[PDB]
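Working notes, structure below.
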Amino acid sequence: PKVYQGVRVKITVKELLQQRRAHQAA
Amino acid sequence: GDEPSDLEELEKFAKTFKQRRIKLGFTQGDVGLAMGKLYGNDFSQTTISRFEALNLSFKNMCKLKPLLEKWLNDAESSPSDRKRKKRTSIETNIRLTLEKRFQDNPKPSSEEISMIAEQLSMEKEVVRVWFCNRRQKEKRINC
DNA sequence: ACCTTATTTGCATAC
DNA sequence: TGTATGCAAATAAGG
């Protein structure tokens, strides 16, 4: 199992934009 | 209280900033140096990349955009118109010694951190934070 | 002061 | 060569 060792940005603007696009098309 | 319009403003500005950066002949690394020399807001190529790809948080992106837009408007307007610590490099030999200390005891006292920093010719604060981050990593990878 | 949890941020390097 | 990204140093915010 390859586990990510370091810290990550948990929620990006990219994901938020995809998620708005998921909710609008709803 | 989320605002859809703010996300659009960031998406648009990201796309137009990249467009206009390129048209001005600036690499991502160039933007980051220009903002240091000119404004004191030194920033890495990494951070410009993340900003243009929208791979920062909403709060971090919102805080950077005005600093980026200011740079861009000046660079395009030429008609006669304190600082973060450098990221300390920890070489593999030093990391391996610290790792061994961590496996011995993952929470050295303040006196023990002092001994370590002296042993390894490092600043007490860097060794202190190394152990803090290493304890956090241990929680992250064994979640 | 100095830990915690949380997040920004840049080396170093792979494409 | 520039760009994207894994690992993590540095910082933010609370106790």
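Chain A is numbered as in Swiss-Prot; shown residues: 5-30, in order.
Each Cβ is built from the backbone N, Cα and C atoms, and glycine gets one as well.
Taken from Swiss-Prot, the feature domain 'OCA' covers A:5-27.
Secondary structure from DSSP puts A:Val11 (mutagenesis position) in coil. A:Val11 to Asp appears in Swiss-Prot as a mutagenesis experiment; the accompanying note says: Abolishes interaction with POU2F3.
Quoted from Swiss-Prot, the note on mutagenesis experiment A:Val17 to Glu is: Abolishes interaction with POU2F3. Taken residue by residue with DSSP, A:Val17 (mutagenesis position) is part of a helix.
Minimal Cβ crowding within 10 Å, among the mutagenesis positions A:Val11, A:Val17, is found at A:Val11. Note: the CA-CA distance between A:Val17 (mutagenesis position) and A:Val11 (mutagenesis position) rounds to 17 Å.
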